[PDB]
Amino acid sequence: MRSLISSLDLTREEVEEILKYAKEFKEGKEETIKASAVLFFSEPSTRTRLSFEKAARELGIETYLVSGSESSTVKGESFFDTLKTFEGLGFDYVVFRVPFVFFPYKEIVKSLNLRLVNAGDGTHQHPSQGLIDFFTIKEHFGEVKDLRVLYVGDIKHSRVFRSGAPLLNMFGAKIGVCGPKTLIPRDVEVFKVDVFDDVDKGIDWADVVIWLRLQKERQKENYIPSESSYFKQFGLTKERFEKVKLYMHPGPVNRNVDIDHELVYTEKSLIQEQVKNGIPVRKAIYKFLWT
Amino acid sequence: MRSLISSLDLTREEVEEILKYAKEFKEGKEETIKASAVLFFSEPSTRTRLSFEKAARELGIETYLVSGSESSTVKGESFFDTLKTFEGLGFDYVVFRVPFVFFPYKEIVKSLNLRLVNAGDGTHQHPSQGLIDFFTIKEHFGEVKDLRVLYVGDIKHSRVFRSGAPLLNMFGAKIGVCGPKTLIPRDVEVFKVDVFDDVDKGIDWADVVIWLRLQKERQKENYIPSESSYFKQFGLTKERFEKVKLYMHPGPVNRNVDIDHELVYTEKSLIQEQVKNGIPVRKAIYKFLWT
Amino acid sequence: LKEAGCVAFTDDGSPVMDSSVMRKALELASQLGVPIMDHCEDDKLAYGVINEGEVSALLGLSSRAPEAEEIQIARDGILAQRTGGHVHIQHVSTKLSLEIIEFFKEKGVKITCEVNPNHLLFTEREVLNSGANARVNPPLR
Amino acid sequence: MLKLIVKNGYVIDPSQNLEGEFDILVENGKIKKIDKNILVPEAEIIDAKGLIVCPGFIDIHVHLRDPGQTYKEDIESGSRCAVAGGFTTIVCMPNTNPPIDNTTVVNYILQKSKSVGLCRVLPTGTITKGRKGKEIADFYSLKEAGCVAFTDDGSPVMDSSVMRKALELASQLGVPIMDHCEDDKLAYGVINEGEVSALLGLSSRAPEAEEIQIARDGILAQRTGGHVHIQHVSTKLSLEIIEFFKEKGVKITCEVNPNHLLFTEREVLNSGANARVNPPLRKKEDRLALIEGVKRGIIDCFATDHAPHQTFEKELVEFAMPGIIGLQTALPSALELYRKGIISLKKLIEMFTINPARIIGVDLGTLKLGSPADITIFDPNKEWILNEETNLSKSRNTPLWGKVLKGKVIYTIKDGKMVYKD
Amino acid sequence: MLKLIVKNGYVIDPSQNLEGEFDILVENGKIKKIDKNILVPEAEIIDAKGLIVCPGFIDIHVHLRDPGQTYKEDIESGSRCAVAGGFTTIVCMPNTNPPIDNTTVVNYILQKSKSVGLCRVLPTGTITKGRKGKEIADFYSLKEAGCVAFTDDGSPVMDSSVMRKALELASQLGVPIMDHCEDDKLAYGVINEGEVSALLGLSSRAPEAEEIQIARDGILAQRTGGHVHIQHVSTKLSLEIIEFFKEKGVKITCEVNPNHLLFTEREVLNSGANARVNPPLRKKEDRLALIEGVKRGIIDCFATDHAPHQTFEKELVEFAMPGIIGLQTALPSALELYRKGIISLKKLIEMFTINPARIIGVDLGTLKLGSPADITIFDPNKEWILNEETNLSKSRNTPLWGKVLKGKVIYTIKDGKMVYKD
Ligand SMILES: [Zn+2]
Ligand SMILES: [Zn+2]
């Protein structure tokens, strides 16, 4: 049973093979995978769940949905027991999104006759979003090698950054981060990153900027004073628009916090392209794991 | 329209016929039932709903899900009106799980052009779990006749016990119960049961022990002093493991309350077998009612 | 209330849970020459729907313990003996209830009781034949 | 000594129907032989010529105030009073601080009592956590650690479902509930609702508070099949209700405080706060009812309710802590029932020995061959006074302080070892 | 035997500056004589030819989980691990359930430990009632019952006035405060704030949480004249701050967990939840700083922080209980400092014996004539593995599970009595 838990477990060859399938699926490739999948979205994320679900259904995979965990929290029941129940019910795939960090995972994954697809585990990994962001950048520029890719925002809590940065690094891109200094890990050097204090300097350096969703929670946690000050310091404002080359944004946009309400759909925006590329990348992941 | 509300309404012949189908479905029988089913899980129970849903889908039945009742509680709207709406929408089956006791039911069932499948009604009945437990025991021993089957825990609130005990009795098994004395009905003799005060004596007598899920609620209700004392008095501990012959557990395990966290998957455990047997038994129920 | 025409005081269909309240009501009512009519059913032991017996065990319907009634009858006979008030027990449904009432009558205590003809006709099994039309407080035993 | 002989004494073991002038041979802490004129060379000798020999007394109701109130009494001073009054087994109440509601408190008491080594101390646990009345305590862990009964003493359980649940769980474990019966809505004042409260205007505790809860407990014991033990009966109506349930085969037992046999509510006028107790001393009619209850077998045993409080807790009746001491004073108190031809001596002994032993389900209160050598030796006619010279309690709270007492313990033998000598 | 002789072994008593090949005569549980070739007819003999003989080890930081979590460990299983690892005295932490904040819990532990009879168990009390941080505990009753120090371990004291007050009251009583230094506003995550937290996104515990509280504690010890003992130093800045205050004559001591000497935050990548501990395993630079701290005398003693947790409490790092076991594993862990020529053998022994003895103010950790015969006998070169065959703890939570260890206890002697044999 093959699984996809972390971008750190992918080899170059594997990324090449996934992105090749993704491009074929984008170009109209059809395939039938005769399998069932449970979409276990303990943490709900409609956009991601619909994307995995529609990817699976277009491949002929029967999909079953557990959402909210359906009132989360079965007391006394582990994540392992839930997965083991899925195995007993005969599911081929489990696509899971959970609010905790699934670590360690190697030995648990090995003990299960399931193809596990991590759709986001806390603050740890979101491999398909990493791949989608990589694919989108690659579709635009041809190659990612030597590109200067800036992530802006809450790096510390970002499973999307942790999934994309290592993929981009593996293929020769240069990563930068910019955000509230309270939200940049002290050893962010593990990702081999340039650090900008000032988002304007970051924007001038970048070929492409990836605004990460700012969660309102960060204000109450004292990482930022307010959302509107965060927008002024770090967001894509109308003044910054003239300078930005190209930009992306993974989750749903927090308008006038991450990105100006007028700037979501522009000729410099690849935001809608990432939405479009999610299904073909997730079809490629199902296919990749069907061995 | 045939329905399955209660294990008390099943004749020997009917149980024989259901378990025959269940065994054929376990051995790989395929069948198409051209029908629609609504899964109406007012009380959510992911494991049971997935099992009924996957059973139905593998038979080609189109399934529709109403879960949480989707915010429960339509004020002024009865359970009858909901069922009558399902009938008007043309559903063939209604699989329902509700937090109240559906009683009386005979005359309501008679008035509806629907195949009703009780997936749990409060503290009353859960016929498919009864049958699954019966089937699992029978798969292991060949016959249930003369077996000593011990249920441990909250007998008073147990629809699983009320569904299984009469089936096992009908085929010549001997039932025992053991639990907090506050949770044993005073007239539990209606089920023709041996009563053990001490779970160790119960374990020595039993061929198979069925640990019933202890709900944390019972502590606040003063039926038990604490979950960890309950584990010590009644649970499957590591010391008890050496003495236990074989054991089962219907819902999700409340680890270190019902069963020690290390003892869920062992060579003496039929817990994962019950999960496995749920789909074939529930396929057999759909088939049984398709007349 | 007595001056306007009330002939007795009851919290029917609720029990009085505080014994001092029941004691006080008996004192004041006896001073006025009128009885207390009591719905005896301790609400900690009787909050379910039918008798705690074979039908509740079989079906899993919540139950009302016979002791809820007996405990309150005993309480009421003790209070009537100590206050000299007249208590009237509203709907006796068990044998132990009748043994306790007679215990106090034999002492000259002003305790009376009545029976619902339905408890003379029907048991808890009527729940299996008439459904909710057999639902009553205290239950058919 | 390997071997001990209690010589020349008048033996009464009611559990065995044994009376007469026998000697007793003790070996390895156990009753070896009972026989006319016994001798073994250099076996140790206790001379009981002119004295009564019987099984060691058992008091199923003692406050040792240990832990947490050990300025009133402790396990050592408690166990000293116990043996000085003929007791080789006592049962301590759980209203200590911290209360006996976890196994750490249980084990502290067992190990401390083992060190003091005078007297078997058997703990009870609470019915509810903290005795707060809201959540049932852990009966199972508590019973397994050594608790022999559950009580919320000196608080009542007000929720009947809680009491019903406690009886169910305790019966499942084979142990009784001991209940302090006094409805807190009817008993929150200081003395009996009678002539003294009317006269003086002191707040009162209605007799019905006790009776209501006794009736409740007998009904619950009948319906659950549990064993309830009524802790301190003080009225005639209480005894009529208990007998109503006994006559039905209900497992209901009761005990009497020798103080309710001696004293009425008028003692408040003579001893002030030293007559303040829960439940209160009632009227003459109740006192005589209790004596008749002891005579006619409704009351199963004597139990002191030894409840030490300091002198500063015993000044103005309104503010006094309720309780009377009684371990050292129980025997001579019981003995005036005997002198007044109300009970036989055998009957007196039953009520201190085999009767309380059967209530707590212990194999003691007996001189059966093979049973532990817990033996009491007394003089029914010897006079003394409980005062500063003779008091072993850290407290003095008794209406009998300074009165002449008749009947006294000469020896207490616990497991073949002498632990008290007059 | 009246008399015991430890024959043929290499004796090291650093407190007395004694080393060489001597025999030891023990009588009535005390060190009688130390001399070249000793013999007394039919005095009992222990043959220590080829082995190191030194004073019994003292561990001032052990969780016995007793009362209340005895599925993890108890006083007996704890005292077994202790003696199997050379320890004749251990100091138990107060974070039990119920916590050590009253004399009943203290006395339960003393009496239980006395029954087990292997190992001196010295309790500590909490700093605050319930370890809730709001009210100071009863230092006086607790010290008088036998507590040797006060700690809120494993919680920090967040209110500086509370810590100041605790130091004042404790110094008045002649006892130290043991502090778990980790500011709860800066340390509420699961692992070190370093490369592993950045990489994986696990919540972190800032090194400054520890340093801020160490600095605070040294300032308070200087101003109050109290003795503070820092429980588990894990960074270089921590050691620089401790030394800043030592150099001023401030009574501040510290200990190191052998696990912070062996392992960095990367062990989280190799052992998962078995590397989860408070304070966390830090970086390579901190590990080497600690070793230098041990070498240059800033760190006063080794203390295991033996912290048993079950396997189900050690799965996903996010949800794992913090703690590592280490009683049985301390000696061979320390011994690779010796093998790597970082510390002498004498120095190793000091840090297990007289150094911790002086921190808790106990007259142990010594083979002085007249002192109790607490003696440890070991083989610095003998190999073994901690696995199911050799583990005496009810738990297994250590990154050393299944690794080859070098250095092992052959005998543990407590009060002249052999209590552990290889
Ligand atoms: Zn008492
Ligand atoms: Zn610690």
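Note: Cβ is positioned from N, Cα and C throughout, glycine not excepted.
Listed in Swiss-Prot:
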type	residues	note
BINDING	E:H61, E:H63, E:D153, E:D305	Zn(2+) binding site
BINDING	E:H63, E:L64, E:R65, E:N95, E:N278, E:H309, E:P322, E:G323	substrate binding site
MUTAGEN	E:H180 to A	Does not affect activity
MUTAGEN	E:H232 to A	Does not affect activity
ACT_SITE	E:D305	active site
Of the binding-site residues listed here (E:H63, E:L64, E:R65, E:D153, E:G323), which is spatially closest to E:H180 (mutagenesis position) when Cα positions are compared?
-> E:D153
Which binding-site residues sit within 10 Å of E:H232 (mutagenesis position) - Cα, from E:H63, E:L64, E:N95, E:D153, E:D305, E:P322 = E:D305
E:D153 (Zn(2+) binding site) and E:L64 (substrate binding site), distance between Cα atoms, whole Å = 13
Can you name the binding-site residues among E:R65, E:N95, E:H309, E:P322, E:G323 whose CA is within 10 A of the CA of E:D153 (Zn(2+) binding site)?
-> E:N95
State the count of C-beta atoms found within 10 angstroms of the C-beta of E:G323 (substrate binding site), not counting that atom itself.
-> 24
Based on DSSP, name the secondary structure state of E:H61 (Zn(2+) binding site): helix, strand or coil.
-> strand
What same-chain residues, at least 6 away in sequence, bring their CB to under 8 Å of the CB of E:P322 (substrate binding site)?
-> E:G154, E:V190, E:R276, E:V277, E:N278, E:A307
Between the binding-site residues E:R65, E:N95, E:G323, which lies closest to E:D305 (Zn(2+) binding site), Cα to Cα?
-> E:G323
Taking the centre of the Cβ atoms of E:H61, E:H63, E:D153, E:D305 as the Zn(2+) site, the remaining residues of that chain with Cβ inside 8 Å are E:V62, E:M93, E:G154, E:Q231, E:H232, E:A303, E:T304, E:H306, E:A307
From the Cα of E:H63 (Zn(2+) binding site) across to the Cα of E:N95 (substrate binding site), what is the distance in angstrom?
-> 8
Give the subset of the binding-site residues E:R65, E:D153, E:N278, E:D305, E:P322, E:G323 lying near ligand 2, defined as CB under 6 A from any of its atoms.
-> E:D153, E:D305
Check each residue in the chain of E:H309 (substrate binding site) that is at least six apart in sequence and keep those whose C-beta is under 8 Å from its C-beta; list them in sequence order.
-> E:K72, E:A320, E:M321, E:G323, E:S395, E:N397
Across all protein chains in the structure, which of the binding-site residues E:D153, E:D305 has the highest Cβ count within 10 Å?
-> E:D305
At its widest, how many Å does the recorded substrate site span between Cα atoms of E:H63, E:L64, E:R65, E:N95, E:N278, E:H309, E:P322, E:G323?
-> 17
